[PDB]
Amino acid sequence: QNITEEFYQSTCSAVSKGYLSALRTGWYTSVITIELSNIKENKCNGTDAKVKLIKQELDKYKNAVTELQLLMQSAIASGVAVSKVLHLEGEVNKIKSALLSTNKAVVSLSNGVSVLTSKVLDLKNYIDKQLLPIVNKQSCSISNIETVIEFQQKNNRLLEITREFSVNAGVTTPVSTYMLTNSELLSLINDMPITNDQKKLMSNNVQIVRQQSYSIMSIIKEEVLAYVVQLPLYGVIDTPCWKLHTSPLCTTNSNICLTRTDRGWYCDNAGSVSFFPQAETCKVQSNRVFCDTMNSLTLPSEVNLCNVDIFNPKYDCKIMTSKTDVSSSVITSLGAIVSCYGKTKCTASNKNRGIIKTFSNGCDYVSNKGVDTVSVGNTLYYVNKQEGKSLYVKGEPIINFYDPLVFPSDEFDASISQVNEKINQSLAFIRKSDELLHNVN
Amino acid sequence: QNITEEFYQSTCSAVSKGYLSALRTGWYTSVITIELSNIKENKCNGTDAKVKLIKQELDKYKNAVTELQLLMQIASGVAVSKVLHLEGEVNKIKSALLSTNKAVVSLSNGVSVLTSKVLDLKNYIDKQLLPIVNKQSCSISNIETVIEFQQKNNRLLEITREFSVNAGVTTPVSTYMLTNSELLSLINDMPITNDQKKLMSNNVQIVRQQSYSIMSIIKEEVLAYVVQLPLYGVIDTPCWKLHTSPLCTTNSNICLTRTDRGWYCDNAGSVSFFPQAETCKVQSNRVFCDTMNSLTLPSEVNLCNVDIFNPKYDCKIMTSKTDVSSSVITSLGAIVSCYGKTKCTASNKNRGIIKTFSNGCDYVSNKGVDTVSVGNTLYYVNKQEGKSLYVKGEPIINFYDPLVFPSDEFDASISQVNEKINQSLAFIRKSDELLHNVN
Amino acid sequence: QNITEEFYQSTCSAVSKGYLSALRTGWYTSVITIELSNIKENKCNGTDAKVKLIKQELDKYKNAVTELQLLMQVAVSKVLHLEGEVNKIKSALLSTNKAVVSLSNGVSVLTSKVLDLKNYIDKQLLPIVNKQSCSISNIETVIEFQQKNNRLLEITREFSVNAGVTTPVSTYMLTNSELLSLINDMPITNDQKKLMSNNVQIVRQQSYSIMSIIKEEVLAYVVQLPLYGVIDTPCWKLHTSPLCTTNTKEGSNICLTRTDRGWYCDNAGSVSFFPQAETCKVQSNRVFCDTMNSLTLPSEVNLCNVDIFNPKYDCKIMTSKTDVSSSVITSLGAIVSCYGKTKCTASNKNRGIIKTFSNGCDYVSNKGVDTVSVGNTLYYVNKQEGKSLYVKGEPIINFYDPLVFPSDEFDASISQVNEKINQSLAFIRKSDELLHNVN
Ligand SMILES: *[C@@H]1O[C@H](CO)[C@@H](O[C@@H]2O[C@H](CO)[C@@H](O)[C@H](O)[C@H]2NC(C)=O)[C@H](O)[C@H]1NC(C)=O
Ligand SMILES: *[C@@H]1O[C@H](CO)[C@@H](O[C@@H]2O[C@H](CO)[C@@H](O)[C@H](O)[C@H]2NC(C)=O)[C@H](O)[C@H]1NC(C)=O
Ligand SMILES: *[C@@H]1O[C@H](CO)[C@@H](O[C@@H]2O[C@H](CO)[C@@H](O)[C@H](O)[C@H]2NC(C)=O)[C@H](O)[C@H]1NC(C)=O
Ligand SMILES: *[C@@H]1O[C@H](CO)[C@@H](O[C@@H]2O[C@H](CO)[C@@H](O)[C@H](O)[C@H]2NC(C)=O)[C@H](O)[C@H]1NC(C)=O
Ligand SMILES: *[C@H]1O[C@H](CO)[C@@H](O[C@@H]2O[C@H](CO)[C@@H](O)[C@H](O)[C@H]2NC(C)=O)[C@H](O)[C@H]1NC(C)=O
Ligand SMILES: *[C@H]1O[C@H](CO)[C@@H](O[C@@H]2O[C@H](CO)[C@@H](O)[C@H](O)[C@H]2NC(C)=O)[C@H](O)[C@H]1NC(C)=O
Ligand SMILES: *[C@H]1O[C@H](CO)[C@@H](O)[C@H](O)[C@H]1NC(C)=O
């Protein structure tokens, strides 16, 4: 890059030089079509069924879409036996009583179990008919939420576009990175009917290009959105341009001032020079400039003599006139001009505000480093941008904080494999009891 | 649809004709007020209670709002015998019964334990699982609430953003600021003719681009803003667009470019001129301009298309001493001023060159011409089609799987444990009867 | 305040007066840097694991970031009776034994089944409970990422939509807090600071935000604020309408429209003129213009409001040979040039016609005039109010219902099953005593 400004004291004007043209002469259409990723909604019952996220998101969406659509148009021995009989009488009689006691013991236990059973049913029944429904009710609601999120996630680009269009009545400048991806833009450029350097220029300058392009909504249907992107095409590259700035000029033997009217970008076209009257039409990036033919004015290279002379055969030369002294200042790409006339005081101050130059009732130029500020009378002009105060906004990190539920399975299964100890034990006791009795007859 | 261009070789200029005016002369105010749908947050305990969605969403929101706020300012046969055989018998029974007793002990301890355990099962449920089920139940209620807040408050939120990004004023009036339904009935209410209304209705897009929305007042639960719509003081006047290219001469050394380009368009007996694009937009043969900065001029302006020099109108122009060659693209073709040493070329659709340029100033049109080149600069008379780009989507899966319990088969086992108890009791029943027969 | 318009009949032009300047002459850079609040994702298994919200959101985000990055470059004896007795007892005991068998098998089953209940819980339900517990952790994490990273996200978008540079500096790029203190740090006078502070809106509209550098976890951009090198000078707005009543020095007719409309406004002993709206914005009696393309002119310009022709200033004008009639709306009323055959009308609030126009050039004002018509074109001097639109919202329901367990009533049953065992053991206890008394 080799940008320079050269100041023309005799015309109180300054030109910035060393820029390279790129001039729109046309447009490249392209038709981008986007499928929605649709949800098929799963009619279950969630926790609270006035809540219907999926239904609702769809409506929200569908509606946006309609909105846009609208834009388009006993008896006892005796003697003996004696005592013995009655020993057995006594023994038997104990046993009877002991057995009755046992019976009532088994009744107790039976009723115990009858109840523990009665209760285990209820435990099951809580689970099956109380908890379990609202577990897998949640399971549903979650499936919904997930679905919704994932709809916005995967349909992101479409949605972004949809908004963009809603907010712009279906037409945008800058072609957002949602309308066109870099990858896309880049290959799209590739496909343009232009020279190879041209392609490379465009590729190394996506920002400008986007700023220079439009996106027009084409057609919206619930499940497809298509729009036309509109890119610039340059009919010339690499011709030199220059920016002209202009400040009033007065004699001193008083009486007359001149300000040259025609400021802006000049920039060579086919053997002739194209002039673009207002910022608007041009953007610039380093030593690269990009302007739009559309409204340009075509003029002869003889325009240039106006930087030196004004009055000179060859070009009448747009100007404005004053009878009275006017003083002021004009900031350029690479310094500033200052026209200090009549009674007015002018000052160039440096980086730290120390005053370096002071102004001899005429028209001078200064530049960055050296000059940071000029004042004319009470107005202050800043030759450089004033740096100040960074602001900083910190973030912490965010916590996926989950804690599983876990069951004593093993220790429990122990207890049980051990209740079976007892039954297994019990049965074997009876087994033994019965043997003894099938030995009685 | 009768748009045309007629080229004026003697003024190296072209006019696009057959357009119909609509010219802004005023504004139509309307005050749109929007209620927020507020959440009443339900202080439960969610799964992890550093997480506080509803509280948090509300703050986000509330804050946006503050921000905007700030923008505003039999008895026999020796029997002794039997006795002793009964004595051994008794003695067996004793032992047998003890064995049974120990059996009932075992079972009792079995149950004592199975009981001890069923309690624990219940207790896991009640005091372990059940909290964190209906903790989840809470967090979900929240999430749902949040989502549904964004859903139902959508339009408001969209607006709120729009305003934050635009410091409280927008052009295009979005479909979020104004619905078609709304815009339409609003138009209906405007103090204009009926055709006028119909024009507006059949052109919403332009209208919206021509309208503003200004934020009026924001309160946590209400937002109100003023929409600002255009009003046309005239419809259906012809307009035309003028394009203009340099014109040089021979017998020696003057070049003319007509300065005054843009839209002309008839007003009350006189003609309104709008200097820059900006002011005008156009849809088919319909044009919409803004008086605001217009210049009013006499019909006599028209003779300038033919003559330039002529009594009646001094005529805006710029001057060159030296030959200047170039090209200018029109609505419906192109102009090309080929002068001095420069070479000029019109090529067709496929780039086959059709015309080559006789050192003057000519016009060409679409079909026929696709491209003109002046020296090394290339101009495109038509937009170049290229490469559709396509971006596919699949469809997305609501993927839920219920949990279900063997209820019947379980209830079977149980209604069947009761088999055994019912059975057991009856066995004892029988035993007892036999004993109340012993005395 | 004190805004006024004074109309100059002899120049068919009107000036609005009493505004106070503020004029851009520099910029103030500041570099804002924003940390992302990052998620450390928790690789669990959720309900359906094709779903991966956190992974997915991050990708969405990370991608936006890459995109932006790319922008940058007879009956019975005893004994016989005892005999029979024993024999009864045997049978009765057998019956008891089979009773204990029944109960044993009953328990054997109830046990068999309680295991299954546990196992459903442990191996069926419990996994999918704390699968949901995971999925929720995720959803929450996602939401909370958008919530806490809100500002950054809003910015990221804004930049994506504008190819990395915006005007209005949104409240998301700069908070009022920030803007305010930023202003405070600017190298300007105190009144100046106060001005800016009482006018945030304009300031914002006058500022730019340029994206500076993007990394996955930090975004930094430069805000660019205006600096005025003069405040509190008077400015005035000039409006201009055609004039057919005129003459110079033996020069009969000619119709004149004064070219140089827009904002004038005093600078260092000279006057700065800003040719198009664009450059200037205004809030009450406060005006804000941009030096950048201004034209510096002598106070003598003002005589042009009175004379046009006068030594001292040649005076930008345009010319017509022919009568041109029209109307021009001003800040505080309207001008109307009614010439030749044309009919002109001022109507009030309700459309009752007040004035009718004597073939010259007049001014009117708000209250009094609401409408002027020139021929068929209608101009609106005031904005037409109409129809408020209203959009209601209800409030939204956090609707949660806890699950609760009969714990007490259950524990009652069980503390009561132990009644029975406790009872049963005691019955055996008593049985055994009786038997260790047999020998
Ligand atoms: C969940 O979805 C259905 C449909 O709503 C549920 O049915 C509801 O409740 C009972 C049936 O258990 C019915 O009397 C009603 O028809 C439903 N309620 C209403 C208000 O209509 C059912 O519980 C679940 N569905 C399935 C397929 O098992
Ligand atoms: C209770 O005892 C029974 C019967 O004696 C067990 O069943 C058998 O026992 C052993 C395992 O302890 C195996 O070798 C056999 O193959 C089993 N066969 C069948 C067909 O069941 C029973 O497993 C025991 N249970 C407990 C918990 O002690
Ligand atoms: C177990 O036994 C109980 C009580 O003895 C049964 O209750 C029966 O209920 C009906 C009700 O109409 C009565 O007519 C009978 O008197 C009862 N039956 C008997 C045999 O006494 C109960 O149905 C039985 N339950 C199970 C699960 O087997
Ligand atoms: C069932 O039996 C046990 C043991 O006899 C009871 O526990 C005892 O209760 C008393 C108080 O009443 C305490 O002083 C003892 O220290 C306990 N001892 C043991 C070994 O447990 C038990 O509480 C009884 N109650 C129920 C409701 O089952
Ligand atoms: C769930 O948790 C809340 C608060 O987090 C509970 O409030 C508790 O109240 C006691 C006093 O009774 C406090 O000392 C504790 O700070 C709270 N407990 C815990 C575990 O944090 C309340 O029990 C529940 N609240 C709701 C709304 O359901
Ligand atoms: C949940 O499921 C994962 C997903 O596979 C689990 O990985 C387990 O471990 C083995 C390897 O040792 C895998 O092949 C199995 O799929 C899983 N088996 C079991 C018994 O859990 C893992 O435990 C969980 N999550 C993560 C992120 O690892
Ligand atoms: C750009 O700078 C060079 C480098 O020395 C200088 O010689 C020249 O004057 C500049 N460019 C042009 C086009 O004159």
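Going by Swiss-Prot, the residues shown for chain C are 26-98, 152-517, listed in order.
Here the Cβ of each residue, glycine as well, is placed from N, Cα and C on the backbone.
Database features, via Swiss-Prot:
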MUTAGEN   C:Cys37 to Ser  Impairs translation or folding of the F protein
MUTAGEN   C:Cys69 to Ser  Impairs translation or folding of the F protein
MUTAGEN   C:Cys212 to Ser  No effect on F1 and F2 structure and glycosylation
MUTAGEN   C:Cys313 to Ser  Impairs translation or folding of the F protein
MUTAGEN   C:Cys382 to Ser  No effect on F1 and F2 structure and glycosylation
MUTAGEN   C:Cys422 to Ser  No effect on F1 and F2 structure and glycosylation
VARIANT   C:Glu218 to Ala  In strain: Cold-passage attenuated
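Features recorded in Swiss-Prot, as mapped to the structure shown.
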| residue | record | Cβ contacts under 8 Å, 6 or more apart |
| --- | --- | --- |
| C:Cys37 | mutagenesis position | C:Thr318, C:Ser319, C:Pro320, C:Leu321, C:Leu334, C:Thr335, C:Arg336, C:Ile413, C:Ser415, C:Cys439 |
| C:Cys69 | mutagenesis position | C:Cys212, C:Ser215 |
| C:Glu218 | variant position | none |
| C:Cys313 | mutagenesis position | C:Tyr44, C:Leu45, C:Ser46, C:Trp341, C:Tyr342, C:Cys343, C:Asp344, C:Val365, C:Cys367 |
| C:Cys382 | mutagenesis position | C:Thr36, C:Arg336, C:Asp338, C:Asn388, C:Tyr391, C:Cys393 |
| C:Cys422 | mutagenesis position | C:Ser403, C:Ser405, C:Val414, C:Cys416, C:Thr434, C:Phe435, C:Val450, C:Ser451, C:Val452, C:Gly453 |
Neighbour tally for C:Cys212 (mutagenesis position), based on other Cβ positions within 10 Å of its Cβ: 20
Residues among the recorded positions C:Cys212, C:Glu218, C:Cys313 that border ligand 6 - Cβ under 6 angstroms, in sequence order: none
Per DSSP, three-state class assigned to C:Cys37 (mutagenesis position): coil
Proximity to chain A among mutagenesis positions C:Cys313, C:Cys382, C:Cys422, where any Cβ pair is under 8 Å: none
Structural state of C:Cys69 (mutagenesis position), classified by DSSP into three states: coil
Candidates from C:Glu218, C:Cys313, C:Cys382 close to chain B, where recorded positions are judged by Cβ under 8 Å: C:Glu218
